[PDB]
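Structure first, then comments.
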Amino acid sequence: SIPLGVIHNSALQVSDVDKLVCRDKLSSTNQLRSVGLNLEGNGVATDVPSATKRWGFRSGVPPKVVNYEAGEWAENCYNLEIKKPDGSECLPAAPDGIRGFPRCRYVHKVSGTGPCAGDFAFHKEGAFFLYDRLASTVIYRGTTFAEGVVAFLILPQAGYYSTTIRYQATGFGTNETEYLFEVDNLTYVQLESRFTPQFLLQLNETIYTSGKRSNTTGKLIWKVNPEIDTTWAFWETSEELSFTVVXXXXXXX
Amino acid sequence: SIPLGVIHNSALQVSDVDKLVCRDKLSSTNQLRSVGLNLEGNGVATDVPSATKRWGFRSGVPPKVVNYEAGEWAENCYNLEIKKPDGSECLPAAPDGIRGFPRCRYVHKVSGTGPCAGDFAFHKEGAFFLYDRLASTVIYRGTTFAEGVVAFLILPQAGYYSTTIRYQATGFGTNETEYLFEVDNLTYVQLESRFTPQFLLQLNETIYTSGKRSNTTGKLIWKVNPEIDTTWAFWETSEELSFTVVXXXXXXX
Amino acid sequence: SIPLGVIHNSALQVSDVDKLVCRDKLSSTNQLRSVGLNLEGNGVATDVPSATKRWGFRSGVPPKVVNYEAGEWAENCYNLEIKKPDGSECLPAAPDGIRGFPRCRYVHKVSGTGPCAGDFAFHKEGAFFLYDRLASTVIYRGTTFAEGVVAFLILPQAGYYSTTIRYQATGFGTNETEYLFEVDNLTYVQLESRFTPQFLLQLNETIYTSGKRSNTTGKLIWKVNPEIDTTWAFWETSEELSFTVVXXXXXXX
Amino acid sequence: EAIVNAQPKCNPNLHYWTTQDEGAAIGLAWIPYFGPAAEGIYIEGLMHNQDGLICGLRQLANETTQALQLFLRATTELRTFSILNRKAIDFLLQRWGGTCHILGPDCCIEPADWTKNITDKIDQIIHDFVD
Amino acid sequence: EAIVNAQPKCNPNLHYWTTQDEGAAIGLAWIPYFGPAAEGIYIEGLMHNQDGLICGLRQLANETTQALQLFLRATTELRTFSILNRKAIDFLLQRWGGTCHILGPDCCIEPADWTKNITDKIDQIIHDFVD
Amino acid sequence: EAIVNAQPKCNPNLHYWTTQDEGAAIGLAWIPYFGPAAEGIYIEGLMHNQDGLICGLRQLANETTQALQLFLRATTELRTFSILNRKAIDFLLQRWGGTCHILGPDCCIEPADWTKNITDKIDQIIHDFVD
Ligand SMILES: *[C@@H]1O[C@H](CO)[C@@H](O[C@@H]2O[C@H](CO)[C@@H](O[C@@H]3O[C@H](CO[C@H]4O[C@H](CO)[C@@H](O)[C@H](O)[C@@H]4O)[C@@H](O)[C@H](O[C@H]4O[C@H](CO)[C@@H](O)[C@H](O)[C@@H]4O)[C@@H]3O)[C@H](O)[C@H]2NC(C)=O)[C@H](O)[C@H]1NC(C)=O
Ligand SMILES: *[C@@H]1O[C@H](CO)[C@@H](O[C@@H]2O[C@H](CO)[C@@H](O[C@@H]3O[C@H](CO[C@H]4O[C@H](CO)[C@@H](O)[C@H](O)[C@@H]4O)[C@@H](O)[C@H](O[C@H]4O[C@H](CO)[C@@H](O)[C@H](O)[C@@H]4O)[C@@H]3O)[C@H](O)[C@H]2NC(C)=O)[C@H](O)[C@H]1NC(C)=O
Ligand SMILES: *[C@@H]1O[C@H](CO)[C@@H](O[C@@H]2O[C@H](CO)[C@@H](O[C@@H]3O[C@H](CO[C@H]4O[C@H](CO)[C@@H](O)[C@H](O)[C@@H]4O)[C@@H](O)[C@H](O[C@H]4O[C@H](CO)[C@@H](O)[C@H](O)[C@@H]4O)[C@@H]3O)[C@H](O)[C@H]2NC(C)=O)[C@H](O)[C@H]1NC(C)=O
Ligand SMILES: CN[C@H]1CC[C@@H](c2ccc(Cl)c(Cl)c2)c2ccccc21
Ligand SMILES: CN[C@H]1CC[C@@H](c2ccc(Cl)c(Cl)c2)c2ccccc21
Ligand SMILES: CN[C@H]1CC[C@@H](c2ccc(Cl)c(Cl)c2)c2ccccc21
Ligand SMILES: *[C@@H]1O[C@H](CO)[C@@H](O)[C@H](O)[C@H]1NC(C)=O
Ligand SMILES: *[C@@H]1O[C@H](CO)[C@@H](O)[C@H](O)[C@H]1NC(C)=O
Ligand SMILES: *[C@@H]1O[C@H](CO)[C@@H](O)[C@H](O)[C@H]1NC(C)=O
Ligand SMILES: *[C@@H]1O[C@H](CO)[C@@H](O)[C@H](O)[C@H]1NC(C)=O
Ligand SMILES: *[C@@H]1O[C@H](CO)[C@@H](O)[C@H](O)[C@H]1NC(C)=O
Ligand SMILES: *[C@@H]1O[C@H](CO)[C@@H](O)[C@H](O)[C@H]1NC(C)=O
Ligand SMILES: *[C@@H]1O[C@H](CO)[C@@H](O)[C@H](O)[C@H]1NC(C)=O
Ligand SMILES: *[C@@H]1O[C@H](CO)[C@@H](O)[C@H](O)[C@H]1NC(C)=O
Ligand SMILES: *[C@@H]1O[C@H](CO)[C@@H](O)[C@H](O)[C@H]1NC(C)=O
Ligand SMILES: *[C@@H]1O[C@H](CO)[C@@H](O)[C@H](O)[C@H]1NC(C)=O
Ligand SMILES: *[C@@H]1O[C@H](CO)[C@@H](O)[C@H](O)[C@H]1NC(C)=O
Ligand SMILES: *[C@@H]1O[C@H](CO)[C@@H](O)[C@H](O)[C@H]1NC(C)=O
């Protein structure tokens, strides 16, 4: 049975409607509320490599959607544009009335390719993909979502900035997935799990202002060597480097 | 809070479910009803020029639909087939299960072109477009609607003729909109706000029986000069004229 | 008013919620249930010729769907792929989330052609086409259904094998409909109403193991002569024959 | 609060159309295959302005619009069918969502006939106080 | 009103399939990614014709059809899921939609145990009438 | 049963967003044509971990998932909006779905003030036993 949150003795209890006592008063449907809470707030790793490993493709299971009325501002959201090698779309278009998650500090937009051995992409831990007040069991194409879960409550009677971070991916969904952070359409950085959003943005600004972008028709991929630090949860918390070149690979120290 | 109509002391009161007294008895969901009332019944101008100025295009606002169980016979309904100059449709196809308003004495079918600077056409005064027991915030293509509003009620315990009037329009939605009443595919009358439906139908019959239609491959546009009268609400209320010709314009007196 | 089933004095009564007495206790929505019962269980003929005569095409009536929570294992289900002579589809694709009936011993898959003089195919006796926990008034293309009806109840407080049988049809929906049972893509048997599913399967096995299939590029149609028996309801209940040939027709005795 | 019609005009008669969740069907007319098309499922009626209900209803629908539009803005349902059912629920929650204190103003329990069942049958004990 | 099965035949046994809104999942089986496909979510059972319930149920479903079809004709919902919830609401409105007159036939309030709480404790005052 | 947060971390503050079924609109802002776009309908707030409600809420949502996923597996509705309305109905059915036996544990009827309406006005008959 779907549990219900209720406040008793200055504490939140899990109860249900059939387990309340007569002193508990429900005088309006306004007292009943649904909330989406982000996995972020439980301490899960939010980097793109870690986050995408929590999702997988599966056939035979029809998608399901449930609404929720209130949500939590997210630091990390995700937006996927994945195709198969043959060019066909891996993810379905967002159904009518399903919009992106409304409050995202960083939108990790991942474009790329993978096998996608399944009709729909599900959350491997059973969580939901939270959109605009609608929670789905599956990922929709090009639609910003936060990973999260839904709670139901009985209440008692009585600026917004968003930054899009773009990635290229190969072998998406497998255990051999490669990620690149996109500086421009020809300059990229090899992505590692330890890179935080603010490190990527300052590494991006450094590459632009130090003039380390590609000045060729070809593709330039930087690698940040293990020397440099990057990383702790987001709610409780770069000037000059060296760049030399070595499909043109390179290294940054 | 959505208000509720209730009968008290031989009069309709606006109340709500949380404001009733114990003598008020609601013993069945059959006592709860929703009604669509037409703006017609409040005295608004119903001519095509006046009516279309109450609608406008807007992007960024998702359409919304609410059902209503009973409606009012309409004297004037509208049916729009508007395209952009490049030929693309301005209005979306009617969603599955949304049919035209069921009782219309006159269906003003307007075909034509306009800029349509917006994804959906809304009612500028916040009213609804009433279809078959479904009220929408937006206009659907080629689907007959009446302008109206919805009321919700708690009740106490205890021939159909329709005529389609066809119009051509240019600059639809702007303040420079031109309307023509269609007699046949090559004979038209310059439309003015004062022309009532019955005047248009009798002007149409006069043009047919006086043989004043175009006998050319070209387009013939009549103008009714300010001399002649036409017009008072619809619920409380032409033999021989002169026709001389002057894209072929002409005048009727 | 939609009737409600309730158990009283060791018997099922038709009642309603407004007709119960105070001793009748409804303490949970879990006590309210909907069931789909198959027409099979009432003794209707289930052969393809008899079953298809209960369905007909009709325009002007919008389809309607209602959910039901529990169903009955069916011995006979049906799956239709009917086109017009010009090749256009007679039946609409299954709407999103409408799957085939989940428990069918025999799925009679009928492919063929007919006039289909109507937008949707309805049940001539007012029954429903039961799908996966959704009952529809119309038939969907290539979607397995059982004919049945729905009941609503107030409860008191306190291996699966499926075989597909394939048919070809001409003049579907008329009173001049011809059916053929498909042995392979070139071997067929003229279908008669008396042929039970198990007779068709054993006639099929006999034709394969006696080597009576077509050994030509052409089409071979067997006819079972009135000599042989086949047929009583399904819940209360072939070795060697002669085959000689006579578009190649033939006879079996 | 009463309704004050403040519209430019009022059509005092309501020529209405609606359906019927029942209607004793004639023969086979309840069967979708045989029954009326979408255009033929309606019944009609005429209601006059007795007690001013029609002109009040037109004003009520007008004044309902803002709250209805704001409700529709906040919902993610594409088509809303649950307004009246939710108000039926809120009716019951308002009257029975808490403990019903008898004789209190928010408790719709009348002990009238059985105030007169005890005070009448006290004259079975004070009546028979004999030995 | 009782149910009279008037069908040509009756299958007296109900081999049924249904789902389960719960079911203590084994390990990860509740996760959609790991759980059963659409074909594997069903449970089965067999119910016999004790008290004639199965043959009565077949007749009940048969007789329900006209009212159900007429309801579906009148609704604009493409898929109807709210029939049973609305009947639950109409249950409560029938019993609690008005003032509950105690001891009346339409009021489901039993003052039994506490008819015996006053008439027992009248023997605390007529009991102690001593000075 | 109380909530034990067993997550690796807890963000003790809830920076939330939501809508508003009302909101006294300023002028014409309630009209869809003039009102905010989809991105501008939200209100924000900040809630802290007083009484441990935020960390308990995160654990509650976590533990709700299995029952919610199993419910979604069993339903044929593509989008579910009726969970909270059904729990409101089950609230009323649990308390008022049967006969309310006054003074019983499952009957939410308080005869307090009118236990004191009879036992006070017995001193109108035992009071006036004079001739
Ligand atoms: C509610 O909150 C709880 C607690 O936070 C969450 O519990 C998590 O549940 C998931 C399972 O769904 C757990 O994931 C599993 O972790 C196992 C261990 O992971 C590592 O653990 C340590 C390092 O942390 C190492 O010693 C170890 O070797 C692992 O490196 C993995 O073994 C599992 O992976 C295997 O099984 C899965 C299927 O489950 C396969 O997909 C993999 O390929 C692999 O074969 C799995 O990843 C997770 O650890 C739990 N967290 C905690 C803190 O206990 C719930 O998920 C949450 N509910 C919802 C709905 O969000
Ligand atoms: C419920 O019922 C009430 C009362 O009937 C309706 O009230 C109407 O509200 C609308 C606003 O939504 C009013 O429309 C506005 O009228 C202003 C005045 O119009 C003319 O008024 C007289 C002639 O009648 C002249 O003196 C004057 O110069 C105008 O010619 C206009 O100024 C407004 O137009 C301007 O603002 C709008 C946005 O509102 C822009 O689109 C325009 O481009 C322009 O800049 C506007 O048209 C209307 O007058 C009210 N009627 C009455 C009788 O008071 C409610 O609408 C109704 N509710 C629903 C939901 O139907
Ligand atoms: C609930 O349960 C009852 C009882 O089982 C079902 O009742 C059936 O109702 C249908 C009508 O919908 C009946 O069908 C009609 O049967 C007539 C007689 O059929 C034959 O009867 C005997 C042989 O059995 C012969 O003497 C006779 O000549 C017929 O051969 C037919 O005349 C009807 O066909 C004509 O009308 C229909 C429209 O109804 C046209 O489509 C045809 O072209 C033709 O002109 C019709 O077929 C059926 O007989 C009833 N059965 C019983 C046992 O009484 C309900 O249907 C059921 N409800 C639901 C929803 O399932
Ligand atoms: C048959 N009932 C019709 C007629 C009157 C009309 C009606 C009913 C009650 C009132 Cl007080 C008013 Cl003003 C108008 C109505 C409203 C909603 C649904 C149905 C109906
Ligand atoms: C597990 N419950 C099943 C079995 C019986 C079956 C059932 C239940 C009660 C009755 Cl009186 C009948 Cl005749 C048949 C049913 C009906 C609806 C939903 C579920 C179920
Ligand atoms: C304005 N109300 C917001 C703020 C708090 C937030 C909330 C409300 C009550 C509690 Cl007990 C908690 Cl932990 C959190 C909430 C939840 C659902 C819907 C709306 C809201
Ligand atoms: C991971 O990929 C490796 C290739 O290095 C391969 O051996 C194996 O198929 C994968 N293992 C798992 C557990 O997925
Ligand atoms: C970068 O590439 C994307 C995708 O090919 C394209 O849409 C975009 O216009 C490009 N931007 C620039 C600045 O070249
Ligand atoms: C990277 O830096 C450039 C330089 O200002 C900026 O235009 C661009 O938006 C930055 N990229 C991201 C993802 O912030
Ligand atoms: C040309 O490109 C290199 C990267 O390949 C960059 O580091 C360098 O600064 C560019 N040239 C100049 C003059 O900036
Ligand atoms: C109306 O159109 C005129 C052109 O005559 C133009 O000046 C102006 O843009 C429009 N005015 C308004 C108020 O829309
Ligand atoms: C008039 O024009 C319309 C649209 O071009 C066309 O569909 C219709 O057939 C025409 N009618 C006649 C009588 O020419
Ligand atoms: C105009 O008159 C002709 C002549 O009878 C008629 O056929 C036509 O329908 C009329 N048009 C309208 C819109 O009534
Ligand atoms: C030819 O057309 C004119 C309109 O241009 C019409 O008035 C006239 O009657 C027509 N000719 C005849 C002989 O009717
Ligand atoms: C049946 O088809 C026959 C052809 O043999 C034809 O006479 C008639 O149109 C049909 N009869 C009925 C009752 O449908
Ligand atoms: C039989 O025909 C069907 C339809 O033409 C085709 O899909 C199938 O592959 C064929 N099978 C064989 C064994 O030829
Ligand atoms: C007919 O018999 C053959 C021979 O085994 C078998 O492969 C085929 O599936 C049978 N057809 C049916 C419909 O059972
Ligand atoms: C060749 O086909 C016939 C049917 O036309 C079949 O009865 C016969 O057995 C086949 N030939 C052999 C040698 O089996």
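The chain as shown is numbered from 1 upward.
The way this entry was determined, per its header, is X-ray crystallography, 2.2 Å.
The backbone N, Cα and C atoms fix where each Cβ goes, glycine too.
Cβ environment of B:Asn9 (mutagenesis position): no same-chain residue six or more positions apart lies under 8 Å away. According to Swiss-Prot, the mutagenesis experiment B:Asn9 to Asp (Swiss-Prot position 40) carries the following note: Induces GP1 secretion. Complete loss of virus capability to enter into host cell.
Annotation of the published mutagenesis B:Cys22 to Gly (Swiss-Prot position 53) in Swiss-Prot: Induces GP1 secretion. Complete loss of virus capability to enter into host cell; the original residue is retained in the structure shown. B:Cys22 (mutagenesis position) carries neither a helix nor a strand DSSP state and counts as coil.
Here the residue is the original one, while Swiss-Prot reports the published mutagenesis B:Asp24 to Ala (Swiss-Prot position 55) with the comment 80% loss of virus capability to enter into host cell. Residue environment of B:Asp24 (mutagenesis position) contains 19 other Cβ atoms, counted within 10 Å of its Cβ in all protein chains.
As a published mutagenesis entry, B:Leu26 to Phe, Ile or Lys (Swiss-Prot position 57) appears in Swiss-Prot alongside the note: 90% loss of virus capability to enter into host cell.
The note that Swiss-Prot attaches to the published mutagenesis B:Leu32 to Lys (Swiss-Prot position 63) is: Complete loss of virus capability to enter into host cell. Counting only residues at least six positions away in the same chain, the Cβ atoms of B:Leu26, B:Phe152, B:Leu153, B:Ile154, B:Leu155 sit under 8 Å from the Cβ of B:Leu32 (mutagenesis position).
What Swiss-Prot says about the mutagenesis result for B:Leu32 to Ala (Swiss-Prot position 63) is this: 90% loss of virus capability to enter into host cell. Reduced to three states, the DSSP call for B:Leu32 (mutagenesis position) is strand.
Cβ neighbours within 10 Å of B:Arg33 (mutagenesis position), excluding its own Cβ and spanning all shown chains: 17. Here Swiss-Prot describes B:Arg33 to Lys (Swiss-Prot position 64) as a published mutagenesis experiment; the accompanying note says: No loss of virus capability to enter into host cell.
Looking at Swiss-Prot, you'll find the mutagenesis B:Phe57 to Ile (Swiss-Prot position 88) noted as follows: No loss of virus capability to enter into host cell. Other Cβ atoms within 10 Å of the Cβ of B:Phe57 (mutagenesis position), summed over all protein chains shown, number 21.
Experimental mutagenesis is annotated in Swiss-Prot for B:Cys77 to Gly (Swiss-Prot position 108), with the remark: Almost complete loss of expression of GP1 and GP2. Almost complete loss of virus capability to enter into host cell. Secondary structure at B:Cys77 (mutagenesis position), taken from DSSP and collapsed to helix, strand or coil, is strand. Cβ neighbour count for B:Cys77 (mutagenesis position) (all protein chains, 10 Å cutoff from its Cβ): 27.
Experimental mutagenesis is annotated in Swiss-Prot for B:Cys116 to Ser (Swiss-Prot position 147), with the remark: Reduced levels of expression of GP1 and GP2. Almost complete loss of virus capability to enter into host cell. Long-range Cβ proximity for B:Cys116 (mutagenesis position), meaning a same-chain Cβ under 8 A and a gap of 6 or more residues, is found for B:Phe57, B:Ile82, B:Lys84, B:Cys90, B:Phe172, B:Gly173.
Residues within less than 8 Å, Cβ to Cβ, of B:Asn204 (mutagenesis position) and separated from it by at least 6 positions along the same chain comprise B:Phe181, B:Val183. Here Swiss-Prot notes a mutagenesis experiment, B:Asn204 to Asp (Swiss-Prot position 257), with the remark: No effect on GP1 and GP2 expression. 12% loss of virus capability to enter into host cell.
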Discussion item. Among all protein chains shown, how many Cβ atoms are found within 10 Å of the Cβ of B:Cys22 (mutagenesis position), not counting that one?
Written reply: 15
Fill in: From B:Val246 to B:Unk247, where 39 residues lack coordinates, the CA-CA distance in Å
11
Discussion item. Chain D proximity: which mutagenesis positions among B:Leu26, B:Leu32, B:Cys77 have CB distances under 8 Å? Answer 'none' if there are none.
Written reply: B:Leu26, B:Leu32
Item to complete: For B:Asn9 (mutagenesis position), name the DSSP secondary structure in the helix/strand/coil scheme.
Response: coil
Discussion item. Gap validation: 3 unmodelled residues, flanks B:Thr231 and B:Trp232. CA-CA distance in Å?
Written reply: 7
Practice prompt. Give me the Cα-Cα distance between B:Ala158 and B:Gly159 in Å, rounded to a whole number; there are 22 residues missing between them in the deposited model.
Written response: 29
Worksheet item: When the Cα-Cα distance from B:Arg33 (mutagenesis position) is computed for each of the mutagenesis positions B:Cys22, B:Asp24, B:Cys77, which gives the smallest value?
Response: B:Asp24
Worksheet, complete the sentence: Neighbouring CB atoms within 10 angstroms of the CB of B:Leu26 (mutagenesis position), all protein chains considered, total 23
Worksheet item: If you measure Cβ to Cβ, which of the mutagenesis positions B:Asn9, B:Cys22, B:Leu26, B:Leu32, B:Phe57 are under 8 Å from chain E?
Response: B:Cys22, B:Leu26
